[PDB]
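In what follows, a single structure is set out as structure tokens and then discussed.
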Amino acid sequence: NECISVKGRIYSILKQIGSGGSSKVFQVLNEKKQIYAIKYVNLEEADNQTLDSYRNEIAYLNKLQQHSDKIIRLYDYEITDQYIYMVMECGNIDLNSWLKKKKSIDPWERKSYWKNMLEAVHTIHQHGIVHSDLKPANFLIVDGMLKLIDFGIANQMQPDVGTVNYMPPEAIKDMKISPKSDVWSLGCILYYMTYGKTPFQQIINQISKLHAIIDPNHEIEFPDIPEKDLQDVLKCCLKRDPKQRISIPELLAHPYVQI
Ligand SMILES: CNC(=O)c1ccc(Nc2nc(OC3CCCC3)c3c(-c4ccc5nc(C)oc5c4)c[nH]c3n2)c(OC)c1
Ligand SMILES: C[As](C)(=O)[O-]
């Protein structure tokens, strides 16, 4: 029977649906029995690099959210020295959880989702943000459109160890990073949605997998399919050289989404 003020308004906690370092997410209801998500962050052992990174996501999320409804809707927020509360639209499920469940994947639905992902990533690119670690859990389903819910500015949040399967090959060759890197990661999300597995899912051993990713002579298999346009989008996304790899503006003019 627990409850939360944000800016005056009192929200009744249904269940918790996410948790991270200091962070919890809750499905909640206002007085009027309407549903929301509230991200709570606990600032009590947080150093200034952590605090500034949080301040940054809020600032950017607030701004970005008015240029696209493919970015999550942030309704309001509270921030003190001890905590952060962020009230936002509640989604049905995160994309990752839904891909694991879903055996079959409907061609038209796949295309609506691709477009949603493109519009989102395109948005952040326009405002200077290169995520470079996109994966399915970064997106929510909210009335059958995907919405971006993380921006690679602060600790990734777990739906109540993470993969390396979506990692771009320049991430691994560093250690100035390109927006292309996002094209790779979306390329992989589409590849899963196309063929039901990610390109290197079968290589369980991680160092092997990283090698395969960064190896130009490790060919990625593209089984033929009815949508010969989709086959091309996967082929252009998953080029290891960022220079030859396709761009988002290019992707938005591509036949897979346009014809
Ligand atoms: C196994 N998991 C499930 O079944 C499930 C997952 C998400 C639900 N809804 C939801 N899950 C969310 O965040 C998740 C936790 C981290 C990833 C998802 C959000 C968020 C959200 C959560 C955290 C965020 N951080 C930022 C910068 O933006 C955020 C937005 C807004 N609405 C949401 N709505 C859900 O319905 C209750 C069920
Ligand atoms: C905006 As781009 C050229 O990294 O897809």
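Residues displayed in chain A correspond, in order, to Swiss-Prot positions 515-674, 684-698, 710-793.
Positions of Cβ are set from backbone N, Cα and C atoms, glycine also.
The active site, proton acceptor annotation in Swiss-Prot covers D647. Residues near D647 (active site, proton acceptor) in space but far in sequence (CB under 8 A, at least 6 apart, same chain), listed by position: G666, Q670, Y689, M690, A694, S719.
Residues annotated as ATP binding site in Swiss-Prot, with sequence analysis given as evidence: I531, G532, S533, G534, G535, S536, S537, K538, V539, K553. Within the same chain, residues at least six positions away from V539 (ATP binding site) with a Cβ under 8 Å of its Cβ are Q530, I531, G532, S533, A551, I552, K553, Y554, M671.
Among the mutagenesis experiments that Swiss-Prot reports, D664 to A is described with the note: Loss of kinase activity. Within the same chain, residues at least six positions away from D664 (mutagenesis position) with a Cβ under 8 Å of its Cβ are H645, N652, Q670, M671.
What Swiss-Prot says about the mutagenesis result for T686 to A is this: Loss of kinase activity. Secondary structure from DSSP puts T686 (mutagenesis position) in coil.
Counting only the Cα atoms, the space from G535 (ATP binding site) to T686 (mutagenesis position) is about 18 angstrom.
Distance across the unmodelled 9-residue segment, from the CA of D674 to the CA of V684, is 13 Å in the deposited entry.
Calculated from the flanking Cα atoms, the unmodelled 11-residue segment between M698 and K710 spans 12 Å. Taking the Cβ of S537 (ATP binding site) as reference, residues of its chain lying under 8 Å away and at least six apart in sequence are, in sequence order, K553, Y554, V555, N556, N669, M671. Cβ neighbour count for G535 (ATP binding site): 14 (other Cβ atoms within 10 Å of its Cβ, all protein chains included). Selection of the recorded positions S537, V539, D647 by a Cβ distance under 6 Å from ligand 1 yields, in sequence order, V539.
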